[PDB]
Amino acid sequence: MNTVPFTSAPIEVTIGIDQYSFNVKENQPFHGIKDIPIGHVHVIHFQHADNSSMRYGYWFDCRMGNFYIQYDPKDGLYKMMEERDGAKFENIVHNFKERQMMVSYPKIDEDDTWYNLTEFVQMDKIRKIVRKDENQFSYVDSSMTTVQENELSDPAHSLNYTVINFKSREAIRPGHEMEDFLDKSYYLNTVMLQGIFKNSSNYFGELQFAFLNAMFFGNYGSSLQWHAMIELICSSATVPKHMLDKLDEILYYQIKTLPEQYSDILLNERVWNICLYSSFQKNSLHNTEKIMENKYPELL
Amino acid sequence: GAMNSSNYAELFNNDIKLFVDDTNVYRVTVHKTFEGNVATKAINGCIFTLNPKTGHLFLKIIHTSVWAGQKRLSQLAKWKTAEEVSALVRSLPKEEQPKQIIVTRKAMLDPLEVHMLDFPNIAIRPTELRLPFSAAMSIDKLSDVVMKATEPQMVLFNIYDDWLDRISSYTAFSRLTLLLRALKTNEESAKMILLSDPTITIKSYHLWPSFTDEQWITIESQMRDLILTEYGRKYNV
């Protein structure tokens with residue numbers, strides 16, 4: 001069980017840790033988060049009481065180093081930082097725990113929600129989508145644009161998701177125009193799975209990361225990426241049987257977790273209607289169709 | 001974006017463009033089988049690809065053999081239309097290639113866009129205009145070459161005959177759309193109006209009769225009367 005200590009909380013902020021969130025008051029004696037489960041990536045995220053605009057946060061894996069949060073009064077945000085001195089870090093954490101100024105990552109023992117949302121997500125892959133190579137953790141916020149969004153401006157602060165475009169030479173083989181456009185199996189299986197992602201685990205990892213950036217930061221381009229990667233599978237007639245079974249489980253937990261009040265802007269009506277009712281895979285997502293029909297029958 | 005009344009004059013500028021109409025590509029007769037079920041028999045079709053400035057018509061004949069052993073023919077027809085238009089553009093020298101293609105029906109946008117990915121600089125556009133190009137098969141000489149074809153064939157026409165010697169392409173296009181609108185609303189009346197006087201003939205190299213300027217006015221007037229009547233009939237007004 002790992003710890004992300006906080007130097008202080010000088011400004012009033014809603015703090016998110018994975019799917020949980022807590023209010024901290026201006027200058028409240030808060031020194032961070034303990035009992036964080038090892039074995040998963042985590043995200044710690046922020047929304048200032050005084051500007052509910054710019055949700056921002058840090059993807060990190062406690063196995064990759066000792067990370068803490070310190071408010072920067074110049075840049076006006078809670079910054080993640082690495083302490084390289086292991087012994088100095090243990091001493092700081094030990095003090096704050098003895099004085100009980102830390103909240104406990106509140107994991108219910110029955111609850112596999114975070115594992116199910118992050119099953120295929122790996123810090124090494126996150127660091128290729130979010131390029132800032134001098135840090136072992138990755139910064140994301142509401143306003144960051146995707147490489148594909150920038151094509152249609154600052155490359156350093158972009159989300160480097162895999163570009164998917166159904167009306168692209170990459171997606172359509174010369175002389176197989178109608179076939180490749182109506183059945184995207186070629187694009188899914190040869191171009192994306194065999195060619196770029198190498199396996200379904202890396203494809204699911206990017207899909208899951210895009211969803212979580214959409215849900216936690218309201219990142220519009222992440223939402224576009226999440227829908228594109230669902231639609232590419234649902235619009236393919238030929239998908240490995242294990243991928244369909246795993247996709248149904250992935251989407252079930254994403255829809256289960258989504259705040260009820262955000263379904264109207266985070267869920268694309270056309271994509272879901274097409275995927276559940278029109279597509280080759282319309283009969284292959286039993287769990288996902290049942291939760292969507294019982295929780296959001298309006299969108300359909 | 002979409003071609004409408006507000007940007008109508010664009011058709012007659014010096015940027016090469018083509019209209020593509022797919023409404024006569026897949027044509028069937030519906031009939032009863034011996035068992036009393038219903039079946040279709042396909043007949044020859046055509047892609048109507050028109051330069052509205054020059055009058056040059058690229059009439060690609062669609063022979064019934066292209067449908068043999070195919071499923072979902074109404075969907076395949078849109079993709080075959082897109083493949084034939086793409087092939088036509090690639091056959092033209094670069095300085096003859098269109099800068100825009102305007103499809104008369106929105107269901108042609110994705111098939112044509114996907115076929116023309118090699119031509120990112122050619123804009124594929126819908127229109128809000130209700131153009132009567134479906135009536136092309138009421139032009140006797142175009143209907144004749146489609147129905148006689150025994151194989152796939154491209155035939156070149158000038159749908160304005162020699163009108164551009166005397167009128168602008170704006171006026172030639174207005175005359176063509178009035179003639180086709182008439183032929184679409186009441187084919188027999190329209191065709192009676194055009195050929196009633198046997199002193200006016202169709203030249204062997206032309207589609208329409210050799211009317212003087214004065215006789216075109218009279219003809220244009222008869223076509224307008226036919227269209228308004230039938231509209232009063234249709235809508236009891």
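Note that the numbers count up from 1, one per residue, in the order the chain is shown.
How was it done? The header gives X-ray crystallography, 1.8 Å.
From the backbone N, Cα and C atoms, a Cβ is placed for every residue, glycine too.
In Swiss-Prot, the entry for mutagenesis A:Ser236 to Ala (Swiss-Prot position 253) states: No effect on interaction with PRP8. The structure shown retains the original residue. A:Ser236 (mutagenesis position) falls outside any helix or strand according to DSSP and counts as coil.
Record note (Swiss-Prot) on the mutagenesis of A:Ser236 to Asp or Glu (Swiss-Prot position 253): Disrupts interaction with PRP8. Counted within 10 Å of its Cβ, the other Cβ atoms near A:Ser236 (mutagenesis position) come to 22, all protein chains included.
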Straight-line distance in Å that links Cα of A:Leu152 with Cα of A:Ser153 while 4 residues remain unmodelled: 10
